[PDB]
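Novice: Let me give you the structure first, and then I'll get to my questions.
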Amino acid sequence: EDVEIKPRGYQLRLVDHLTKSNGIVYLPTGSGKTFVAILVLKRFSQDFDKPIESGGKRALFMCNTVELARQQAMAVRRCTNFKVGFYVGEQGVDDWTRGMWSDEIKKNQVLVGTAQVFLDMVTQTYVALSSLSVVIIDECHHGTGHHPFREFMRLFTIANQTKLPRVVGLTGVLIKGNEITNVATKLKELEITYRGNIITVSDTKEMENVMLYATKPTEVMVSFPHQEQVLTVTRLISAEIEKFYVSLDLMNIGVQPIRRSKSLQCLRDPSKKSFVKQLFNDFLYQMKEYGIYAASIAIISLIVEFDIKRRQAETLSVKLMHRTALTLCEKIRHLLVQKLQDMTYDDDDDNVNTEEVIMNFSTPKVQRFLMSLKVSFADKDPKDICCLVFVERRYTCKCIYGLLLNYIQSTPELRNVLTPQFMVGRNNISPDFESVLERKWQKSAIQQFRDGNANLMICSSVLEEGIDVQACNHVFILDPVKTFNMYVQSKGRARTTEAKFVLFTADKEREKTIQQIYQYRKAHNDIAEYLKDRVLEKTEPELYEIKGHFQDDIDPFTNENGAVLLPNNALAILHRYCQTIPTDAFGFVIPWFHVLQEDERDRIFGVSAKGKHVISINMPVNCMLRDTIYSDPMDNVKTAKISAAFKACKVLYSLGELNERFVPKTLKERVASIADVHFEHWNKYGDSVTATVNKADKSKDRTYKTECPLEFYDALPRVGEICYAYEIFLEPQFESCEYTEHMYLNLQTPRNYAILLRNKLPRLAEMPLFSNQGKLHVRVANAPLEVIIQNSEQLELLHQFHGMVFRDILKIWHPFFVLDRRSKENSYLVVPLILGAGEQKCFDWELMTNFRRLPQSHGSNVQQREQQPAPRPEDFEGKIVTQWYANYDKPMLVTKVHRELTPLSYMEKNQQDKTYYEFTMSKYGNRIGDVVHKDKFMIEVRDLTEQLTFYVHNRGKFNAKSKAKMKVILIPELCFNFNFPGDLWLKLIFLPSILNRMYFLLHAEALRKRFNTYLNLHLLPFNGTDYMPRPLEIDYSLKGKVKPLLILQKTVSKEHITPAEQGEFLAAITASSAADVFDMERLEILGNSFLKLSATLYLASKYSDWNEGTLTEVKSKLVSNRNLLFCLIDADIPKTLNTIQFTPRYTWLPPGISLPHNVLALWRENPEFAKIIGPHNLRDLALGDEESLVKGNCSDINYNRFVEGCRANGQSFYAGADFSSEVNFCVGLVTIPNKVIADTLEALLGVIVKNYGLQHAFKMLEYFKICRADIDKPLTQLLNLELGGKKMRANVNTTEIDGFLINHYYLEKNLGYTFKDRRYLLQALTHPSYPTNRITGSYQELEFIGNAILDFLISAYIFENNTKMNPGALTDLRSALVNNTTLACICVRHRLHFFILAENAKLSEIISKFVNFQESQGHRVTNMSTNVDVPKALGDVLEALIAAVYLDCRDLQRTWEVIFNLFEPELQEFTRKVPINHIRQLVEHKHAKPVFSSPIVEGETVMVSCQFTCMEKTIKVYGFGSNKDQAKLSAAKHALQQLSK
Amino acid sequence: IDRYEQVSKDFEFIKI
RNA sequence: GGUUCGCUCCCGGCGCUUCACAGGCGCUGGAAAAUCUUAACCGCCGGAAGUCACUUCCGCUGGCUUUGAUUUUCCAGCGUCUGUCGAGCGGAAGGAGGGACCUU
Ligand SMILES: Nc1ncnc2c1ncn2[C@@H]1O[C@H](COP(=O)(O)OP(=O)(O)O)[C@@H](O)[C@H]1O
Ligand SMILES: [Mg+2]
Ligand SMILES: [Mg+2]
Ligand SMILES: [Mg+2]
Ligand SMILES: [Mg+2]
Ligand SMILES: [Mg+2]
């Protein structure tokens, strides 16, 4: 504070004496014993800054109360340079560890707090007595019996008897109560208790005269006549209260914990009935003692207290009890005001009328009180007056406060001088008079008195001790003085000069009161007599007396490490431990004490217990103390209970329930019961749920080994084996335009090719291919051609033709490729077909025999052409030719032949003035020296495209290609003619795309068969299956009555189940990165929605004992993409995924072509070469013809060339990395993103949903071991799955469902659904703030299931209806539909909010404001002015109501009907146009940049500011709201409004 | 029995 | 059929930044309630003991003061988990089109 803190003479001599030895300072209140305590603390601060372990010490300041502890904390903090520690129970030190105490100890130089907290701190070995320097105990006179001060003093006895901290007690009174006889013995007892010597005034000259500033008051007495007569209304009210008591005793409320007498020999009424009985007894006391008007205020107090209790009642019966009490109080109030008005009818002067009714219906005691105030104050300035009024009862304070308010308002002489206020101790009562939340306030009543706002204070004995008040000039005592200490402290409160002390008594009580006062005076003087007469001794060194005084109590126990359990703390410890044990909502866990009878004492014990009492402890089955424990024989039942509790605590510590520090243990974890079983498969892949998976975003991609389907494996034909050839049909869907004439003509030629396999292919759906000329419908024949390879040379011809196709025709060949027949992956061939015996097509043996290799395009000079024969006119149609003189050597097809045309051609628009003959001489005369067959042969030729990836849909557009393309007429003798049929070449052009599509089509067929076999789905459409043509994904972005949802309809009815199409499985397998015309991204949304719903229902059914928090905690891991990735890897599916975008010439491998077998062998067999073979080392290899054809093993040069990379990358520090870049095709490695695998699993789930309903997809989840089975039943049906119990349903009986639901009929009609089990509805409507939440759950758990169900149903509806919308817009629509704001809008639109069972001011006001705004808006969703706040509770209530509607009927169809009848206008409007979120809309604006902010709350209205741009000028708008989200939304809406302008 | 009888308003603050 | 543009646009995925929606959790403050419990003092009524309602002891019960603990609820701020998804930016690849053309 300031340096002006200079002690008095008495303070300095007191601290000087105190440094020498322990003692107690006895000075009147206001003498600054706090100041001398501060000086003592300062004098002992030599070691405060030093650490404890090195020898540093701290000081203790104990206070009897938390409030006084806080006051002393502020005092010591302001008067010292130390940092003070304020430790009380309410601070939360109940579970602080050793470190959490040590840091506080080392950071604080002096410690303050309540006695119990420091007692626990010392006894739990957080500190030791030797670690303390000086101990301060204010109001030490409370240290009697089993007070915590005396326990702390016994801690000195048990601790080391030397090297002990100093102790001082601060007090202004020593005698507690009426022990005013033989005060010397009590003073000696206080001395030995605190092992010190009391010090007080010794020099009458200096100490007394300096203390004189704390003046003694002038003691005055005011008398009133005794009242013998009681009014008639008094007897009427008494009779009514008596009959109400009779009714209450007859009333049968629910069973309550058994309450019994203090010595437990008699039973007592339950606490709740005891409370109303206590309140009515107190009201009767006020009524009898203080008059009718006082009773008229006390009845208001009873009204508000009973209203609060009814508002917080936990049961219908308790509500009925409090309602009966409330109406009886209302009747009493009516009678009281009636009785007042009978006299107020006398005259019209309303102020004088109120004064005279107060005068006439008051008791003479309060009458005298009012006259005394009137004569004492008499229009004095309010700044001068500060007075306290003391009354006994708590409610008397409030009653006198109200009556004095009314009297002041009725007295013009007293109207402005007095500003009354009332204060009650820890047993607080409601200060309001009207209703709940009369006004929010920040200053306490004592602080209002301190600041001068209030000048008259009415208080109980709470203000008597410790609390700092100004020196009051007047003190009044209303009820007679009961204790000596109360009198002394009340007279001490009147501290200022010439202060007035007034006490009230009856006329017949004057002599007894004066006798008691004179006895108090005699005792007060005897205190000084003892102090001035006692002989000087150092520190009361009679240690034998200390031991004899402390030995009466039971000897405490000390365990290992030095912790100590005092016997008087045993009951508290036992009850604290019994609080921890689990139990039902009603079952009492407190120990059931039982006093043993006379015949039991001498049976359990000997005959010694004939007189002394013995008590036994009986404990419920939930706790460990199953064996009964009998107390030691003690002379009183209180000590017997203490001993029994001490022995029980000792037994519990022996059992290990109490820890080393005698505090019960705690729970560890709850959700691990599921992490033990559901997430087992994580471990084998090097992951676990307990570890930090998201460290640096670990491994978002993984490497997988691709595997060809069962049909493509080991399908290579051999000699003599039966073989199957499937003809491939290409049917062009485009028109026969000039641009497309050759394409259309040559695609439908019967010279189709076929694929050779030893295995039998299943039927395959017609599939699309997109060429430049249009789209193709490629289909594979369902019936193969039976062929037998009778000779080995036939097989060799097939193999050489197969290699020649990919090598020369399609130019897929790379130098390091090897043709092989021993590799079994994709071991199959494609052969050409030709018409044989009619429809019996046969292998084109003539073609393969001639075309073992495509002949080289080579030149021929003029003379060589003359030596060669002329080119036959009929040998060119439909044949492939190439320009051997031009730079481009690409092949090109003959589309038209000419004999009328001639190298001496007719001149054209660009060939003007020249024939084509002379044109070739002009252009390339270096090659074309002359033309030898100038006469009669000509051809028209079309180029063929180099494109192989025919999956791109948009490449086939005709708008640009509508423009004419010039012909290319060519002289025949100058171009080499390939005898290969051009129509077969045009079909071979599409071959790689068809092959790659058939690959994954067979994979999808295998998956279809697997998932059909698991479900036992072998019905009619799965053996004679004929697949629909595979459709385009049009949403891929490349170009009254309720209709039942089809998914649920096929879930319930078998007739609507459709076969799981092969194309759908192919789509579910093909990732979006594959660049195809389809993917899984649409199936993923439905799969994810179903997975969410199924996981929610499964967890809520199996684990009903859990809350929504733990259920969500488990579900977030169960449906996580990591879990789905591991789950799908468990199914060995990721080896069949299509993610590669199929670049043939750079990343593909022909089916008949493999790499050198040494590479494959060392890749597979070497862990160092598992994935780390060099890319460019393998891609730089080159092998000879026969080396690549049959040799297999590469040359040593190339072998070492790639083995050097193998060694340098695998057998080095690069181990664990992947070097398979562009050499993925060698062993079939591929890198697939984790989210792709997770979405594959979700898409498979979605396909099975869409095709087979919900139960079959739940069985699929069981197959994927996502839903782990159980021992009783593996897993039940998803529908009719058993979920419910105490947490999803109200446990109340049918007699109170109508008590809680006042008008359930008009919610039943409004919602459109009729409940047969109202218990679900009751919990759905129950907000968590409702009082019954503590016993019968709330809507919070049911809202989880409701959200899952509503989300899945909405997603399924928008999925099945809006078939052309991509997943992004689909989830935007879903988010707009299931937003909390729109859920609240629908809730208010149906007026469901009226039925919410909630009690909360700031929730109800928000609900009312929002519903008023929505009514003003006319139920139109703004997708607002002055920052309207959305009551988030409404959406949760609607979700829980949906869940209740589902659980009542256990049918998703009825639930969907209800949801649709609620959402119909919302669904229509949002399907017409999706309302993107306002923040999203502002951010996505291409011209405006939101740039928001994260400012402060500056009170309730937390502020957010936005920074956007509008027509090139910057603007700054401000958002306000209750929370950050609402303020940001309002700012975004304002920015949108400005942007619109 | 209708009301409290109103005491003599003149009284003295008696010293202890 | 092909080349080319510093040309226009588009799809998907990777890397960085960031937002929205749904289900949550943790930490820190503010507010409210329920239950249990500790200690001390005084009084009413009853019983007992020394001199036997004088003093004391025991019990009932009421009043005041009071300690510690558990649980529930609401609000705000800061982090964070899961699912759906958008936006901005480096960059690669693919496609469409509009120019420059290139064959015959
Ligand atoms: N020597 C002194 N120097 C400074 N202030 C003093 C001195 N003596 C008394 N005071 C003031 O008088 C007040 C005494 O009140 P308090 O200490 O609460 O009285 P008590 O301790 O007797 O209840 C303190 O607030 C203190 O500031
Ligand atoms: Mg003080
Ligand atoms: Mg997706
Ligand atoms: Mg997904
Ligand atoms: Mg919730
Ligand atoms: Mg919700």
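For chain A, we keep the numbers from Swiss-Prot: what you see runs 2-1040, 1169-1552, 1602-1719, in order.
Just so it is clear, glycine is given a Cβ too, placed from its N, Cα and C backbone atoms.
Quick paste of what Swiss-Prot says about this protein:
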- A:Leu28, A:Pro29, A:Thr30, A:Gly31, A:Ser32, A:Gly33, A:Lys34, A:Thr35: ATP binding site (BINDING)
- A:366-536: domain 'Helicase C-terminal' (DOMAIN)
- A:571-673: domain 'Dicer dsRNA-binding fold' (DOMAIN)
- A:1697-1719: domain 'DRBM' (DOMAIN)
- A:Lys34 to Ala: ATPase-defective. Unable to unwind blunt termini (BLT) dsRNAs but is able to bind BLT dsRNAs. No effect on binding to 3' overhanging (3'ovr) termini but abolishes binding to BLT dsRNAs; when associated with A-1217 and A-1476 (MUTAGEN)
- A:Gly173 to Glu: Decreased production of siRNAs from dsRNA precursors (MUTAGEN)
- A:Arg324 to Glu: Decreased binding to r2d2 (MUTAGEN)
- A:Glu331 to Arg: Decreased binding to r2d2 (MUTAGEN)
- A:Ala500 to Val: Increased viral replication of the Sindbis virus (SINV) (MUTAGEN)
- A:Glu1210 to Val: No effect on RNAi silencing activity (MUTAGEN)
- A:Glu1237 to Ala: No effect on RNAi silencing activity (MUTAGEN)
- A:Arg1330 to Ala: Loss of dimerization, likely affecting formation of the initial binding complex with loqs and dsRNA (MUTAGEN)
Novice: Using Cα coordinates, what distance in whole Å links A:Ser32 (ATP binding site) and A:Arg1330 (mutagenesis position)?
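Specialist: Each residue's Cα considered, A:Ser32 (ATP binding site) and A:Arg1330 (mutagenesis position) end up 101 Å apart.
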Novice: So 49 residues are not built between A:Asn1552 and A:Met1602. What's the Cα distance between them in Å?
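Specialist: Across the 49-residue gap, Cα separation reads 10 Å.
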Novice: So which residues does the domain 'DRBM' (A:1697-1719) touch in its own chain, when a touch means Cβ under 8 Å and the partner is 6 or more beyond its ends?
Specialist: 1602, 1605, 1607-1608, 1656-1657, 1659-1660, 1663, 1666, 1668, 1670, 1672, 1678-1684, 1686, 1688
Novice: When the Cα of A:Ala500 (mutagenesis position) is compared with the Cα of each of the recorded positions A:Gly33, A:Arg324, A:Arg1330, which one is closest?
Specialist: A:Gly33
Novice: Rounded to a whole angstrom, what is the C-alpha distance between A:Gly33 (ATP binding site) and A:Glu1210 (mutagenesis position)?
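Specialist: It is 80 Å, counting Cα to Cα.
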Novice: Want to know which mutagenesis positions, from A:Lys34, A:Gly173, A:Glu331, A:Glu1210, A:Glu1237, are within 10 Å of A:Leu28 (ATP binding site) at Cα; which are they?
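Specialist: Among A:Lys34, A:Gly173, A:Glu331, A:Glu1210, A:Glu1237, the ones whose Cα sits within 10 Å of that of A:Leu28 (ATP binding site) are A:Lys34, A:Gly173.
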Novice: Fewest other Cβ atoms within 10 Å: which of the mutagenesis positions A:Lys34, A:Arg324, A:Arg1330 wins that one? Let me know.
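Specialist: Comparing Cβ neighbours within 10 Å for the mutagenesis positions A:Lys34, A:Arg324, A:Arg1330, A:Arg324 has the fewest.
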Novice: For A:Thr30 (ATP binding site), what is the tally of other C-beta atoms lying within 10 angstroms of its C-beta?
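Specialist: Result for A:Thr30 (ATP binding site): 22 other Cβ atoms within 10 Å.
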Novice: Excluding A:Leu28, A:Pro29, A:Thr30, A:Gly31, A:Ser32, A:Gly33, A:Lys34, A:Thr35, please set out which residues of the same chain place their CB within 8 Å of the center of the CB atoms of the ATP site, keeping sequence order.
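Specialist: Apart from the listed residues, the neighbours are A:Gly173, A:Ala215.
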Novice: Which residues, sitting 6 or more apart from A:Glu1237 (mutagenesis position) on the same chain, put a CB under 8 Å from its CB?
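Specialist: In sequence order, the residues whose Cβ lies under 8 Å from that of A:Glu1237 (mutagenesis position) (at least 6 apart) are A:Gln1469, A:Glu1470, A:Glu1472, A:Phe1473.
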Novice: Around the Cβ of A:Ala500 (mutagenesis position), how many other Cβ atoms lie within 10 Å? Please give the count over every shown protein chain.
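Specialist: Around A:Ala500 (mutagenesis position), other Cβ atoms within 10 Å: 20.
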Novice: Could you give me the DSSP helix, strand and coil counts for the domain 'Dicer dsRNA-binding fold' (A:571-673)?
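Specialist: Output for the domain 'Dicer dsRNA-binding fold' (A:571-673) reads 41 helix, 14 strand, 48 coil.
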Novice: Across all chains shown, how many C-beta atoms besides its own are within 10 angstroms of the C-beta of A:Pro29 (ATP binding site)?
Specialist: 18
Novice: Restricting to the mutagenesis positions A:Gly173, A:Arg324, A:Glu1210, which ones have a CA within 10 Å of the CA of A:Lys34 (mutagenesis position)?
Specialist: A:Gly173
Novice: Roughly how many Å lie between the Cα atoms of A:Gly31 (ATP binding site) and A:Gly173 (mutagenesis position), rounded to a whole value?
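Specialist: So the alpha carbons of A:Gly31 (ATP binding site) and A:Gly173 (mutagenesis position) sit roughly 9 Å from each other.
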Novice: When you put A:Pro29 (ATP binding site) at the centre and draw a 10 Å sphere around its Cα, which of the mutagenesis positions A:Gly173, A:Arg324, A:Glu331, A:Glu1210, A:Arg1330 have their Cα inside it?
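Specialist: Checking each Cα against A:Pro29 (ATP binding site), the hits are A:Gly173.
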Novice: Which of the three DSSP states, helix, strand or coil, fits A:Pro29 (ATP binding site)?
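Specialist: In the DSSP reduction, A:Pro29 (ATP binding site) maps to coil.
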Novice: If one measures from the C-alpha of A:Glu1210 (mutagenesis position) to the C-alpha of A:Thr35 (ATP binding site), what distance in angstrom results, rounded to a whole number?
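Specialist: Taking the Cα atoms only, A:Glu1210 (mutagenesis position) lies 76 Å from A:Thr35 (ATP binding site).
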Novice: Between A:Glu331, A:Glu1210, which of the mutagenesis positions has its C-beta surrounded by the fewest other C-beta atoms within 10 Å?
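Specialist: Lowest Cβ count within 10 Å among the mutagenesis positions (A:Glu331, A:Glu1210) is A:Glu331.
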Novice: Give me the Cα-Cα distance between A:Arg324 (mutagenesis position) and A:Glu331 (mutagenesis position), rounded to a whole Å.
Specialist: 10
